[PDB]
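Report on the structure given below.
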Amino acid sequence: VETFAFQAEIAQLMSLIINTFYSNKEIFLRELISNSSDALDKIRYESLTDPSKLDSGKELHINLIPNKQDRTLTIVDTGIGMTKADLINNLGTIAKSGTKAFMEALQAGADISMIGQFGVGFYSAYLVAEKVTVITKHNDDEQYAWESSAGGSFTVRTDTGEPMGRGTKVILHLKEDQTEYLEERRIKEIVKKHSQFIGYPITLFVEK
Ligand SMILES: Cc1c2c(n3c1CCN(C(=O)[C@H](C)N)C[C@@H](C)[C@H](C)Nc1cc-3ccc1C(N)=O)CC(C)(C)CC2=O
């Protein structure tokens, strides 16, 4: 298990997201679904030039899986996935500028729901999650688990759990007071409001 410091700008953003009073937390789900959709767009595009990129799975979809026993909501996609370099360095490097602009825009009167316009919508997960785990598999690399409970650090390790084939799972370990996001009616409501036109099937799993 390797431990890394977040880019300073990203630690600042995470603290802002955790500390700012902002009741409209439900927008986190749209941002995660958007990342999944963009990841699915990318593998679809790449597979046109190279059909073998779907050898790791032809199905292009998004699953939403609540688990009340574990107090987790997982967003699963069969998109392009992320390499180790993406997880550790590359996406966060790119996200530095967006992070800075967002925080500047908030100082000027924007609100937290506009986060996705700055390319850092992933971090909205911390509106509702105390810990986020990202399990991901890209065709060119092994399966990795990224994890952070904020506090300025994240970890990456090779994942020895069930092989995914290709794609990304974002596991939200929900805060004690955010369990409404495990309720079928609540998730259905948010998906219809903010994510009704996503171009891949979204399956909301129900609890046994
Ligand atoms: C930024 C950012 C970040 C993450 N994703 C993105 C978002 C980075 N990104 C974009 O902002 C695009 C260019 N608008 C490319 C996406 C789509 C990429 C391939 N897949 C993806 C990425 C993210 C989340 C889910 C998925 C996922 N579910 O696959 C996750 C992590 C690297 C742990 C931290 C972080 O800074």
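Using the numbering of Swiss-Prot, the residues shown for chain A are 17-224, in order.
So how was this one determined? The header says X-ray crystallography, 1.6 Å.
Cβ from N, Cα, C; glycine included.
Going by Swiss-Prot, these are the annotated features:
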- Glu47 to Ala: Strong ATP-binding. Strong interaction with HSF1, HIF1A, ERBB2, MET, KEAP1 and RHOBTB2. No effect on interaction with TSC1 (MUTAGEN)
- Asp93 to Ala: Impaired ATP-binding. Strong interaction with HIF1A, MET, KEAP1 and RHOBTB2. Loss of interaction with HSF1 and ERBB2. Los of interaction with TSC1 (MUTAGEN)
- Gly97 to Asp: Abolishes ATPase activity (MUTAGEN)
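With a 10 A radius on its CB, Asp93 (mutagenesis position) counts 28 other CB atoms from all the protein chains. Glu47 (mutagenesis position) and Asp93 (mutagenesis position) have their C-alpha atoms 13 Å apart, to the nearest angstrom. Less than 8 angstroms from the CB of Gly97 (mutagenesis position) sit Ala55, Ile59, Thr152, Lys153, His154, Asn155, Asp157, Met180, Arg182, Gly183, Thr184, each of them six or more residues away in the same chain. Its Cβ placed at the centre, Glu47 (mutagenesis position) has 21 other Cβ atoms within 10 Å.
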